[PDB]
Amino acid sequence: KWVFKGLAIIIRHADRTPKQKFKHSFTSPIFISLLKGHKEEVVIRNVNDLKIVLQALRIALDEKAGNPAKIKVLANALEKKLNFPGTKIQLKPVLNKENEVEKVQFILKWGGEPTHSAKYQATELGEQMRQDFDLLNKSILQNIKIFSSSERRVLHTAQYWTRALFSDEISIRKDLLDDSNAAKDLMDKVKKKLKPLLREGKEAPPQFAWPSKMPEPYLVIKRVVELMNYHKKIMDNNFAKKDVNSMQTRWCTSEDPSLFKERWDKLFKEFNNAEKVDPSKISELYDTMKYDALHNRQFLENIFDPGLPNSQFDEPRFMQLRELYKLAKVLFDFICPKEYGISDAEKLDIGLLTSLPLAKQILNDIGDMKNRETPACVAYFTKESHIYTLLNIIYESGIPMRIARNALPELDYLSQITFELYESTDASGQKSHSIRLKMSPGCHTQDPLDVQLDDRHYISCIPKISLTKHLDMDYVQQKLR
Ligand SMILES: [Zn+2]
């Protein structure tokens, strides 16, 4: 009994590669010479300079006086990832009592780029929106307005979505879609509140987005470490016995078995002591699990295959792995939502400091759509943080909800929040108009180890679900402001 009139949709960026960093210190003169005489931190991101550094590793490897083992991994890492935007080196010198550089800290950082699957996710979404729009009212395509944050991965999703939907049509708005240092500090302080939750014997007293079936967070964290120590030994055994270069026929993003080993070697180090697991590193583990389960399932299966008794993770042999996945999901679903505030006031305070501008703009867009007889649509592409915080504003506004905050699925890549505007169709004029809120968790799956994947390593987007029913326009604007 309602005719569509407009949509304000906020969309999260598409799939991206995990951020990764290798750290070690060297004292050999060849390593010190790379500083070019500088006695402070030096950052190298020019591809020309990265090639120069790369050659140094080949020369340093010729001489085993230094640590050749670290040179071997670093050289491959540098050459594979120096071709990627965002790959960088940080050189932190260490000065002795005579202001002489005796050793330099070599930090190689890379990752965080949108995967080759990102274009497909955004492209599919843009086409669907064009399809849906061309069926409701073709004039809406004539009234599309797109914004994006400054981050490359966000604009990347915005660009491909806009191309698929159809002079930069995307208008970068830092004030609305970009992060603020004040709020990120608050999220960090909330992060400091998360450390005790996993330690000692807390029993998630409030909802804390925690499954009732699961034991204490300190018991769950303890079991995960046991599984990690289990699989790392399986990995080592499989490295020692099997041909690792033949465990997967396809490698994307310039990855190879060595870089794969490095990701997990770091994670295994961070997940070898339950009483030391850092809550911020729980989110790190889960992100790597999604990536490999999407882009490196073949290698993942064989490198963690516990062997035969004597093409899928569905075996009692692979039971230790599925439980590890389930336990990681639980911990990720109990930490990440709470990084944006644990208490309603914190969830609210973080909610406003981050998404106060975006919330105002959405109301204005709906105001425009109502006053303008022509339906329209406005899309905002933002990072993951704004989605949670804006969602917090929605819940903390007291608006009647159709779905509980805890019951909401993970806000994965291409997660969407919609403010669909309609008209109240009756037999009397002057329709009262109505607003309906819907959400989509994006390209997310509940069974990463059972989903059938293509060579493109891509997951379809979950359809939107209604957070509310058709609610009075003026009423929805008053609750928010
Ligand atoms: Zn891939």
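Chain A is numbered as in Swiss-Prot; shown residues: 536-701, 708-851, 918-1088, in order.
Per the header of the entry, the method used was X-ray crystallography, 3.2 Å.
The backbone N, Cα and C atoms fix where each Cβ goes, and this holds for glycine too.
According to DSSP, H548 (mutagenesis position) sits in a coil region rather than a helix or strand. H548 to A appears in Swiss-Prot as a mutagenesis experiment; the accompanying note says: Does not affect enzyme activity.
Counting every protein chain shown, the number of other Cβ atoms lying within 10 Å of the Cβ of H548 (mutagenesis position) is 28. 66 residues between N851 and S918 have no modelled coordinates; the flanking Cα atoms are 17 Å apart.
Here the deposited model leaves out 6 residues, and the two residues on either side, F701 and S708, have Cα atoms 14 Å apart.
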